[PDB]
Amino acid sequence: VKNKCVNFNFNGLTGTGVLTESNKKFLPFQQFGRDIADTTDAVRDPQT
Amino acid sequence: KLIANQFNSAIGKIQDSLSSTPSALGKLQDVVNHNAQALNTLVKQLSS
């Protein structure tokens, strides 16, 4: 579900917020994404 | 005429002096940096 304030749980990574299609290139071994001050910013869908 | 010429030369040199000086605008930058640093440390201290 996209574009709604949603409670998401990605492989144990729990959070609340809205999701948007990304344009950044994750490396194949990276699954999380952290900005400055260690705030979660991006995540990969485990299925697609 | 001499006074007007001197004034014009000084005004013209002011902009070059501002551009060339590395720390001419130091105080405003320190204010901005201090505010940003306070916010950053406040946000990062939630992880403790």
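Numbers in chain A track Swiss-Prot; the residues on display, in order, are 534-581.
Keep in mind that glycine also has a Cβ here, set from the backbone N, Cα and C atoms.
Record note (Swiss-Prot), natural variant A:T547 to K: In strain: Omicron/BA.1. The unchanged residue is displayed. Close to A:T547 (variant position) in the fold, though at least 6 residues off in sequence, lie A:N540, A:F541, each with a CB less than 8 Å from its CB. Under the DSSP three-state reduction, A:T547 (variant position) is assigned to strand.
Record note (Swiss-Prot), natural variant A:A570 to D: In strain: Alpha/B.1.1.7. The unchanged residue is displayed. Within 10 Å of the C-beta atom of A:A570 (variant position) sit 14 other C-beta atoms, taking all shown protein chains into account. Secondary structure at A:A570 (variant position), as computed by DSSP, is helix.
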